[PDB]
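Down below is the structure, laid out as structure tokens.
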Amino acid sequence: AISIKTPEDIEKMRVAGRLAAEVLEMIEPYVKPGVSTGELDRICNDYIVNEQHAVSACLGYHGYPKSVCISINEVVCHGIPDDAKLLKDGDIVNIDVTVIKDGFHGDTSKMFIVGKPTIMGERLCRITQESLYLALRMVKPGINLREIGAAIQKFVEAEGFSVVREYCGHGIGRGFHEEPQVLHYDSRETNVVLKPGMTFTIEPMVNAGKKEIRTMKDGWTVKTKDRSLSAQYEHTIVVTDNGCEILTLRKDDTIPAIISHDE
Ligand SMILES: O=C(O)c1ccc(-c2ccc([N+](=O)[O-])cc2Cl)o1
Ligand SMILES: [Mn+2]
Ligand SMILES: [Mn+2]
Ligand code: NA
């Protein structure tokens, strides 16, 4: 059931969302050529635990081995931090974070371009973040989630990219994943009219090539079937009386934290 968060819970969600975003702001200086994804994960975990006094919702979830998910280039999601995996110039890397604090979850991720960027890499990431932004600008009471999914897809496909169908955004609160499902493409099964108090994520996964994906034998790593690049950005938001409030905004975001549609 889609729950409406109380003002009190929403504040707890702001706290958790801020922490999740700060993990990403903290890790920035470390995302450099030569660094291992394994070390990046250890830095985030130490920060979450020793500094934020929070916990990673990913650790142990369905047996997931690390504190954050780190996906590089062709890897679509659930990449596993590994000490032998080194970042290099041109890489596009997603670091996905979910922390629990005072019982509530903050879920967010962003792409990082390592060293000297590649134009195609920058473009994929830019378009992906823009697809998230256009969706955020649509969130307000009364709108149907299907309209947002359709808009994300239209935009992405127009750029010659594709949207991954296997994964979606989700309601969030005392639980990591709660109703409703937030598809990033058009579907007849989607009929969710938004209302104030609802909290959920928007996190499109976009492939530069075809939408098809495959999972590696490690049981976790998901890559694009055609080995094209894939990018993802995610934000946790709360629907307000006249729009929405992004709970995981970072200083590098270029969209307002509070979006209002009132005159
Ligand atoms: O941002 C998210 O929702 C997210 C990051 C990684 C996951 C996740 C989802 C489902 C499973 N699973 O084993 O079904 C594992 C993870 Cl780490 O979800
Ligand atoms: Mn996430
Ligand atoms: Mn999520
Ligand atoms: Na990727």
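Chain A uses Swiss-Prot numbers throughout; the residues present, in order, are 2-264.
This deposition comes from X-ray crystallography, 1.7 Å.
Including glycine, each Cβ sits where the backbone N, Cα and C put it.
Quoted from Swiss-Prot, the note on the mutagenesis of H79 to A is: Reduces activity 100000-fold for the Co(2+)-complexed enzyme, but only 2.6-fold for the Mn(2+)-complexed enzyme. According to its DSSP assignment, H79 (mutagenesis position) is coil.
Around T99 (substrate binding site), taking its Cβ as the centre, 28 other Cβ atoms fall within 10 Å, counting all chains. What Swiss-Prot lists as substrate binding site is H79, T99, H178.
Quoted from Swiss-Prot for the published mutagenesis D97 to A, E or N: Reduces activity 50- to 580-fold depending on the metal ion bound. Binds only one equivalent of the divalent metal cation with affinities identical to the wild-type enzyme. With a cut-off of 8 Å between CB atoms and residues at least 6 apart in sequence, the same chain places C59, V69, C70, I71, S72, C78, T109, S110, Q233, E235 near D97 (mutagenesis position), listed in sequence order.
Note on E235 (divalent metal cation 1 binding site): other Cβ atoms within 10 Å of its Cβ, all shown chains, come to 21. What Swiss-Prot records for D97, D108, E235 is divalent metal cation 1 binding site.
Positions annotated as divalent metal cation 2 binding site by Swiss-Prot, on the basis of experimental evidence: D108, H171, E204, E235. All chains included, 19 other C-beta atoms sit within 10 angstroms of the C-beta of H171 (divalent metal cation 2 binding site).
DSSP classifies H178 (mutagenesis position) as coil under the three-state reduction. Counting every protein chain shown, 17 other Cβ atoms lie within 10 Å of the Cβ of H178 (mutagenesis position). The annotation that Swiss-Prot gives for the mutagenesis experiment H178 to A reads: Reduces activity 9000-fold for the Co(2+)-complexed enzyme. Binds only one equivalent of the divalent metal cation with affinities identical to the wild-type enzyme.
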Next on the checklist: Going by Cα-Cα distance, which of the recorded positions (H79, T99, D108, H178) sits nearest to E204 (divalent metal cation 2 binding site)?
Outcome noted: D108
Next on the checklist: Quick check: of the recorded positions listed here (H79, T99, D108, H178), which one has the Cα closest to that of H171 (divalent metal cation 2 binding site)?
Outcome noted: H178
Item to check | Distance from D108 (divalent metal cation 1 binding site) back to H178 (mutagenesis position), taken between C-alpha atoms, in Å | outcome: 10
Checklist entry - 10 Å Cβ neighbour count around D108 (divalent metal cation 1 binding site)? => result 27
